[PDB]
Amino acid sequence: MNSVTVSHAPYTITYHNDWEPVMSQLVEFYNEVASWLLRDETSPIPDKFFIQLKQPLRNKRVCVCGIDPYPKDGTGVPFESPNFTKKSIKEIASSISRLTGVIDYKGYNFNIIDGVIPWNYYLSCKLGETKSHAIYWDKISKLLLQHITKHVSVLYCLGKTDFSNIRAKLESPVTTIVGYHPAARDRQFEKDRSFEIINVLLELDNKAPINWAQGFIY
Amino acid sequence: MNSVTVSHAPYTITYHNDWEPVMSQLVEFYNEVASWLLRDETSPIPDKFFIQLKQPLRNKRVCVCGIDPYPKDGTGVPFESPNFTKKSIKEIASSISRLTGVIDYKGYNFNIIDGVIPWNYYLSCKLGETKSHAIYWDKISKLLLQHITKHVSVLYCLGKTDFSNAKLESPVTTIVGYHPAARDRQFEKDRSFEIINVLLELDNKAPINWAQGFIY
Ligand SMILES: [Cl-]
Ligand SMILES: [Cl-]
């Protein structure tokens, strides 16, 4: 819809109107930091940092959140792996396959599920190094996730360590689940039932469940 | 097992060891407020304010919580009505009767159910006035419920307006259902008891057998 300019790359940020209330501060915060983060090659590329701000928030009832993008090949859409190559998304798809009974599929994407907004807490990383840009995104990450949590009924974070003390410092009343990361040891993600629990919590808040099968690609 | 003294009535508080971490602060907080509570006649009596601290917490997976004790005849055990007279507990027993298929009973008590700790958020009220002691118990109530929510998997609160307010600061799965005396039969259509067991099953915990609460 609308656009806003910033003094460093990617220069323009196009945003859906639901994000308006935070854009002014986003610009201030990004300008203060961008120079530091663009030194490094990144995942995703700078033109893709903010494409998830084109998504609406008012139709969203669940946020599924990872700490930062894939160390390589980040597309700007959290969790997205267009050629279905990344371990995280393969493990997620398996979980939902067992849950939904859908056995034959070629990919999975959170971004095409009604009511779900997939999110990366930090919006970039130094290529090949997870959590490398935490110190730069800090204030922005808090700002944007606070805004998301005013719309969604449930926040689902993936990674017990990654999200230990970040969720305590979010200052939001929103119902929160911190589950295992897909690559957690001893198959703990495979025994994790957060996808089911989400729908129970949504039902308790007088909201429709998420149909997790909508994420499949054929 | 152990005991602690306090400068106003009931003077001694006996507590199960699972409560040890909070007793020191409980004494500080109770001493700083007890004058205000004891001016009034109370439900329950002061000797019964803290008897629920004799219950263990480690074997508990569900906390069932009401806002404060019965306006009259509080026994110190939340929800307990020994002569099965109180509306709340009669409605709860009906709900579980329909759920479990147990049709003939004389009473119901949460306190004899494995895995359940029944709780009153405020530990007293001025006789006949619900919520009258909220302002006195405030800090203590928050302290004790926070401690309970470190052990239990699910917190079930009864009363939508009573428990609307966030101010607990705990990750625990929380359900805020209708109060048993809610209008238009809303408590009768409330399925929180079933939902609790689903949530528990999802957290790899055994369900609560709600039929254990019946008295014959
Ligand atoms: Cl983890
Ligand atoms: Cl109610």
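Don't overthink the numbers, they just go from 1 along the chain as shown.
Cβ coordinates come from backbone N, Cα and C, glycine included.
Sequence-distant neighbours of A:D68 (active site, proton acceptor) (same chain, 6+ apart, CB under 8 A from its CB) are A:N120, A:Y121, A:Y122, A:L123, A:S124, A:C125, A:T130, A:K131, A:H133, A:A134. According to Swiss-Prot, the active site, proton acceptor annotation covers A:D68, on the basis of sequence analysis.
Within the same chain, residues at least six positions away from A:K126 (mutagenesis position) with a Cβ under 8 Å of its Cβ are A:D40, A:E41, A:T42, A:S132, A:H133. A mutagenesis experiment is reported in Swiss-Prot for this position, A:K126 to V, and the note states: About 80% loss of processive DNA synthesis but unaffected UDG activity.
The C-beta environment of A:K160 (mutagenesis position), restricted to residues of the same chain at least 6 apart in sequence and closer than 8 Å, consists of A:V178, A:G179, A:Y180, A:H181, A:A184. According to Swiss-Prot, the experimentally introduced change A:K160 to V is described as follows: About 90% loss of processive DNA synthesis but unaffected UDG activity.
Swiss-Prot documents A:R187 to V as a published mutagenesis change and attaches the note About 60% loss of processive DNA synthesis but unaffected UDG activity. Non-local contacts of A:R187 (mutagenesis position) by the CB criterion (under 8 A, 6+ apart in sequence, same chain) are absent.
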Hits among A:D68, A:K126, A:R187, i.e. recorded positions with CB under 6 Å from ligand 1, come out as none
Would you identify the secondary structure of A:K126 (mutagenesis position) according to DSSP, in three states?
-> strand
